Amino acid sequence: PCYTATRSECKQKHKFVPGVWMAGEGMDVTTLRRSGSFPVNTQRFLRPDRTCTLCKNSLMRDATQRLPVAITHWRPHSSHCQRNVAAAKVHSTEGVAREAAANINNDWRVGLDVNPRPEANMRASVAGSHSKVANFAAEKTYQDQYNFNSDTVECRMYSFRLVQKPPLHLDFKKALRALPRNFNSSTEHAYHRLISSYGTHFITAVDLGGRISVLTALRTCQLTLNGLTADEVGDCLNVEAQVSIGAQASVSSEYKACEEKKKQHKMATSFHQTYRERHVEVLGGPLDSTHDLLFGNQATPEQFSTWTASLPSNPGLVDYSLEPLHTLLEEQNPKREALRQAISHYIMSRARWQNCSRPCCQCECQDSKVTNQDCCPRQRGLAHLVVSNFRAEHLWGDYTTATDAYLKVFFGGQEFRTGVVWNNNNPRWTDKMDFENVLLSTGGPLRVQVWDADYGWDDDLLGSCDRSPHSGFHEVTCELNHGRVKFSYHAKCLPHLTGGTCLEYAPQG
Ligand SMILES: *[C@@H]1O[C@H](CO)[C@@H](O)[C@H](O)[C@H]1NC(C)=O
Ligand SMILES: [Ca+2]
Ligand SMILES: [Ca+2]
Ligand SMILES: [Ca+2]
């Protein structure tokens, strides 16, 4: 929307249109990072006719500015203001409780009386009682709270393009002079010398404007694990035997003996991980809005208004379009071909492992204690417990006959039973017992209980064993009151976890 000026119009101090020098800049296509290279020279401002293109400045007083020849169409977009405010909140909870109790009581008593007629008497009495109490309890609370939001403001003001015949810069010409004839393995290094110094693509169409971006994340993860165990045993025995004779002669023997035993086991475990990230980017502004805009979650509209009012003087970067470098060479020139091949390969190289920030090169999933949004481990302490190779040695279960024994597995509030072989004093079983995902840390103590099936309302207990689960291919041996029981298990940690009880996170992130 402007024209060519004349000799007198092209005399006084006339600054260039804002942000024009950003045009034609090289940019890596791999990283989308501005290396700061200018394959094209935009310094010239006079056509061979010696006139210059003064162009009026909308949204900037009522003056005119200089248009360089390489520029196609400087459109002063009147006004375009966009805002995008996105938010997201996620909550997750999980709560489990197991409780178990067992009460057992038994009593015994006998009484005998003999009264022979010819001057004789006799009495006897016996008593006894047993009691066992067991209590298991466990609580498991998981809660995760994730939060995200992003506020972006854009204001497009300027935009313009280039042609396919712009004046190439002298330094780029000198680089081309030292550049070899065509492509080869030895000369490819020389191409690298060009690439990092001039990028792979150059800006052909550009749009100028101001921008704010504010990203904020907040990831919190809380684990609480509680476990209680309480055992009581009480055994009271009472014997009282008295014998008297018709002639004065008395004997009395009274026994009393009662044992009490208590066991308590409490274990609390708490994990808390909070990660907060903010990130703010600003491209427009003459170092003036920086006074208040960068800091503080809220910006008052007044300094924002001052920023926008001063914005036309200094533009930023909002959008760009890329043109391959080989487009800029001569139409009849072989060294176009041998050029881009290398770049193409080069691109793919940095696409594979040299630069892998965007594809995830599958990365880790944890915040790594710095940057790296990723994820806290949604499950911790879980293991795939597998119990196998049940065997026992030298039992004494059945008194008259051979031992009829069977085992019970108690873990994490779960009650599990096996098959019973008959009449064996050292049997073993081929059961492949699996627990799927269980918490070893707060599953309580693994109990293996050896019972003797005597077909009665009061079964005979050969014994029991308590062990603390740990990760690895472990073997467990237990000596009973009579006989012994041996077996093994392998409760491997779930991935991203290791250690004895599978709580600590092995890698950095
Ligand atoms: C690569 O080929 C060019 C000519 O095509 C030659 O000048 C250069 O020496 C070669 N480099 C090698 C074979 O390493
Ligand atoms: Ca028995
Ligand atoms: Ca039995
Ligand atoms: Ca038997």
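Chain A is numbered as in Swiss-Prot; shown residues: 21-380, 392-540, in order.
Header entry for method reads electron microscopy, 4.0 Å.
Cβ atoms here come from the backbone N, Cα and C positions, even for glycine.
If you look up Swiss-Prot, you'll see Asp429, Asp435, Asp483, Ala484, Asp485 marked as Ca(2+) 3 binding site. The Cβ of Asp429 (mutagenesis position) has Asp435, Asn454, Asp483, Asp485 as same-chain neighbours under 8 Å, each 6 or more residues away in sequence. In the three-state DSSP classification, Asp429 (mutagenesis position) falls within coil.
According to Swiss-Prot, the Ca(2+) 2 binding site annotation covers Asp429, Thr432, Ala433, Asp435, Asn454, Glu467, on the basis of experimental evidence.
Swiss-Prot lists 26-374 with the feature domain 'MACPF'.
The feature domain 'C2' is assigned by Swiss-Prot to 395-513, with sequence analysis given as support.
Applying an 8 A CB threshold to same-chain residues 6 or more apart, the list for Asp191 (mutagenesis position) is empty. As a published mutagenesis entry, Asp191 to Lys or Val appears in Swiss-Prot alongside the note: Loss of cytotoxicity.
For the recorded site, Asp191 (mutagenesis position), the DSSP three-state label reads helix. According to Swiss-Prot, the mutagenesis experiment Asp191 to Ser carries the following note: Strongly decreased cytotoxicity.
Record note (Swiss-Prot) on the mutagenesis of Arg213 to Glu or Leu: Strongly decreased cytotoxicity. Neighbour count (other Cβ atoms within 10 Å of the Cβ, all protein chains): 12 for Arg213 (mutagenesis position). A helical conformation is recorded for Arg213 (mutagenesis position) in the three-state DSSP classification.
According to Swiss-Prot, the mutagenesis experiment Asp429 to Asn carries this note: Abolished binding of the weakest calcium-binding site, leading to impaired interaction with lipid membranes.
Among the mutagenesis entries in Swiss-Prot is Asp483 to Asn, noted as: Abolished binding of the weakest calcium-binding site, leading to impaired interaction with lipid membranes. With a 10 A radius on its CB, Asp483 (mutagenesis position) counts 18 other CB atoms from all the protein chains.
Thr432 (Ca(2+) 2 binding site) and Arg213 (mutagenesis position) have their C-alpha atoms 92 Å apart, to the nearest angstrom.
Sequence-distant contacts (6 or more apart, same chain, Cβ under 8 Å) of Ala484 (Ca(2+) 3 binding site) comprise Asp435, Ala436, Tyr437, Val451, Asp490. Packing around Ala433 (Ca(2+) 2 binding site) is summarised by its Cβ count: 14 other Cβ atoms lie within 10 angstroms of its Cβ, all protein chains included. Counting every protein chain shown, 10 other Cβ atoms lie within 10 Å of the Cβ of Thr432 (Ca(2+) 2 binding site).
Ranked by Cβ neighbours within 10 A across all protein chains shown, the binding-site residues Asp435, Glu467, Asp485 are led by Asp435.
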